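> Encoded as structure tokens, here's the structure I'll be asking about.
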Amino acid sequence: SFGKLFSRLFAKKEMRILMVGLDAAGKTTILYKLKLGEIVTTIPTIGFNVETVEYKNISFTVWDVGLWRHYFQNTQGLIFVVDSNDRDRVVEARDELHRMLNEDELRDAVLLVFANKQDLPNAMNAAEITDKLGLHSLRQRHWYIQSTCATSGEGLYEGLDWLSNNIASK
Ligand SMILES: Nc1nc2c(ncn2[C@@H]2O[C@H](COP(=O)(O)OP(=O)(O)O)[C@@H](O)[C@H]2O)c(=O)[nH]1
Ligand SMILES: [Mg+2]
């Protein structure tokens, strides 16, 4: 499944794909669903828990948003996970997304937004999320938004296919 997607990137030097988002967005769930290796938790500085899956030359690195700079230098992809059902935190998610995009060291990173929890009845759809995250206003960035249900895995392949293809082409 996902392994073949990411083995496209074999030619690259050691790289990072950062996946961030507010607490409860579904990040840990997605990491587990990838099935690309054990999720290992480290605490590099007091109060800062990082989860990492190392698959071949790729480190999937996950923390909650809402001294990160040393991680950015080899980050090729940025995945931003939003709870599509959490209307009351979408403004906060927009702010955290754009602060991340304001980091000079992430200028060239490819952006994948997972609009997660699409299984939920009252979830905002991907178009609403796009509007509310100000994605249409980005002009230099390569970005894509993908509707997902992390607990079933639905949508993960499609979004990761896009992400890996976009990094690979560089
Ligand atoms: N309904 C629904 N629940 C989800 C989905 N993805 C994750 N969750 C749930 O949301 C909660 C938070 O997930 P978690 O992976 O720990 O979020 P994290 O804080 O971003 O690491 C858990 O109860 C998950 O089962 C989804 O697509 N749909
Ligand atoms: Mg988590």
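In chain A, numbers come from Swiss-Prot; the residues present are 4-69, 77-180, in order.
Each residue, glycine too, has its Cβ placed from N, Cα and C.
I grabbed these lines from Swiss-Prot:
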MUTAGEN   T31 to N  Constitutively inactive form (GDP-locked form); loss of intracellular protein trafficking
> Identify, in sequence order, the residues in the chain of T31 (mutagenesis position) that are 6 or more apart from it along the sequence and have a CB within less than 8 Å of its CB; answer 'none' if there are none.
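Listed in sequence order: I42, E54, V65.
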> Gap validation: 7 unmodelled residues, flanks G69 and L77. CA-CA distance in Å?
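So the two residues bracketing the gap are 15 Å apart at Cα.
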